[PDB]
Amino acid sequence: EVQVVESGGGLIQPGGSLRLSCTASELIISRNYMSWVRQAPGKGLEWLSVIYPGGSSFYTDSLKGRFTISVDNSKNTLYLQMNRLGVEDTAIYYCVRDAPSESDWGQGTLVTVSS
Amino acid sequence: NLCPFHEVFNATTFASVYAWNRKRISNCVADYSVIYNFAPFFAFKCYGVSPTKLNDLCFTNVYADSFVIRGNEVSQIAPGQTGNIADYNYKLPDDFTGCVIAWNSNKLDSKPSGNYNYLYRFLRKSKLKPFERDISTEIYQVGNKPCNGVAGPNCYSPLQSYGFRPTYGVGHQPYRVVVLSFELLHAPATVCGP
Amino acid sequence: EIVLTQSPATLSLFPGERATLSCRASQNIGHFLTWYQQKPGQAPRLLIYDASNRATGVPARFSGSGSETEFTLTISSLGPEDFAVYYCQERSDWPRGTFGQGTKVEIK
């Protein structure tokens with residue numbers, strides 16, 4: 001079974017910045033459609049951003065400027081730089097790999113923005 | 001000797017976007033008014049040249065790249081754009097001269113129960129260079145374990161069928177697209193537009 | 001923007017009963033819709049893609065149908081493990097898309 005493991009969660013102050021990390025074992029992250037999806041506590045899912053196999057990246061309108069997805073090919077890991085976080089950015093962030101007939105999610109990492 | 005522009009626009013079948021078909025037009029006298037004045041070709045947009053002055057200019061050659069894409073994917077056919085088609089199927093340069101004409105072909109390209117004859121590439125090792133064509137159908141290794149070129153888990157065929165149906169919104173309906181690329185090489189200008 | 005309204009918000013049924021879940025879109029998204037299963041405290045899981053195709057490993061009791069604007073997910077016979085939260089996601093701009101609010105399954 002495909003397993004993708006996230007990292008870099010935890011506490012951060014309002015207005016700060018964080019960088020989540022995502023890695024996979026049996027697949028090459030560089031060659032996959034990798035997207036970041038957050039689930040606010042007790043709220044619906046929200047797709048945040050994707051990076052294409054060619055390196056093209058896209059973001060939702062509400063996130064524009066504050067998020068930046070990227071990949072490091074050598075390490076086979078995926079990163080999501082997050083900047084100027086508010087109290088509403090608290091959620092469990094999922095690193096999901098998308099294929100036409102498969103959608104493989106990681107367990108996710110809690111990101112908490114509080115004083 | 002008039003140009004085949006009507007023979008390119010009114011062609012019965014268009015090529016798949018991954019295998020976009022290119023026609024060379026040279027040694028001719030062109031008339032872009034018929035292209036501009038025809039009603040259904042509403043999605044008209046040129047860069048580095050205006051539709052008004054096309055008649056005055058002459059070029060060494062004119063290339064007509066024709067293909068079929070989704071309605072919402074038409075926005076990717078422009079200089080500096082990025083996306084599925086811009087990356088893997090048909091890339092235009094940022095300094096692109098010439099221009100793109102698109103129109104809705106739902107009446108003839110769509111079929112009930114889906115038209116799977118139009119395909120596009122969605123997996124590639126890297127972005128296409130501008131005006132590059134990639135017709136390789138070899139199984140794309142997305143996983144760590146090679147699968148020796150046979151379909152399986154974590155290695156898929158890189159081509160996806162569009163599956164146009166007569167229903168669906170304007171976004172998912174087929175759009176026949178023709179890109180008129182002008183060229184100058186300091187050779188004799190074989191195509192003028194009076 | 002495309003907004004999906006899933007109904008019912010909570011579907012209460014006994015084990016063995018047939019569960020039918022509805023997702024309704026604000027625009028004609030054709031067949032581009034995906035159904036996700038999510039146990040509580042776990043990551044979502046792919047059930048249906050392209051609004052009708054069953055994902056590998058999903059048991060045969062799951063099936064999807066509908067098109068354009070009215071989509072439906074059917075579980076032929078609820079096992080104890082099927083009791084979860086089901087999300088519909090439109091894929092008009094795959095892999096992008098908005099998610100529905102979800103529908104929990106609980107009786108007692």
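Going from the start of the chain as shown, residues are counted 1 onward.
A Cβ is built for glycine as well, from the same backbone N, Cα and C atoms used for every other residue.
As given in Swiss-Prot:
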- B:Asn10 to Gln (Swiss-Prot position 343): Reduced viral infectivity (MUTAGEN)
- B:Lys111 to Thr (Swiss-Prot position 444): In strain: Omicron/BQ.1.1 (VARIANT)
- B:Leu119 to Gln (Swiss-Prot position 452): In strain: Omicron/BA.2.12.1 (VARIANT)
- B:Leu119 to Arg (Swiss-Prot position 452): In strain: Delta/B.1.617.2, Epsilon/B.1.427/B.1.429, Kappa/B.1.617.1, Lambda/C.37, 19B/501Y, Omicron/BA.4, Omicron/BA.5, Omicron/BQ.1.1; Contributes to cellular immunity evasion and increases infectivity (VARIANT)
- B:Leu119 to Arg (Swiss-Prot position 452): Increased resistance to neutralizing antibodies. Decreases HLA binding to NF9 epitope. Increased binding affinity to human ACE2 (MUTAGEN)
- B:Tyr120 to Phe (Swiss-Prot position 453): In strain: B.1.1.298 (VARIANT)
- B:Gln160 to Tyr (Swiss-Prot position 493): Reduced host ACE2-binding affinity in vitro (MUTAGEN)
- B:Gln160 to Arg (Swiss-Prot position 493): In strain: Omicron/BA.1, Omicron/BA.2, Omicron/BA.2.12.1 (VARIANT)
- B:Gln160 to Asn (Swiss-Prot position 493): Reduced host ACE2-binding affinity in vitro (MUTAGEN)
- B:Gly163 to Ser (Swiss-Prot position 496): In strain: Omicron/BA.1 (VARIANT)
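Shown here: features listed in Swiss-Prot, placed on the structure.
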residue  : record               : CB count, 10 Å
B:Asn10  : mutagenesis position : 9
B:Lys111 : variant position     : 14
B:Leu119 : variant position     : 20
B:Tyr120 : variant position     : 23
B:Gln160 : mutagenesis position : 18
B:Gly163 : variant position     : 19
Listed in sequence order, the variant positions from B:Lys111, B:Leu119, B:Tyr120, B:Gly163 whose CB sits under 8 Å of a chain A CB are none
If we take the Cα of B:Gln160 (mutagenesis position) and draw a 10 Å sphere, the recorded positions of B:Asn10, B:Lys111, B:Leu119, B:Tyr120 inside it are B:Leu119, B:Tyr120
Which of the recorded positions B:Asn10, B:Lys111, B:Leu119, B:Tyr120, B:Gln160 sit near chain C? With a CB under 8 A, the answer is none
If you measure between the CA atoms of B:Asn10 (mutagenesis position) and B:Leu119 (variant position) and round to the nearest Å, you get 21
Simplified DSSP label at B:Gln160 (mutagenesis position) comes out strand
B:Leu119 (variant position) and B:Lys111 (variant position), compared by Cα position, are separated in whole Å by 15
In three-state DSSP terms, B:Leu119 (variant position) is classed as strand
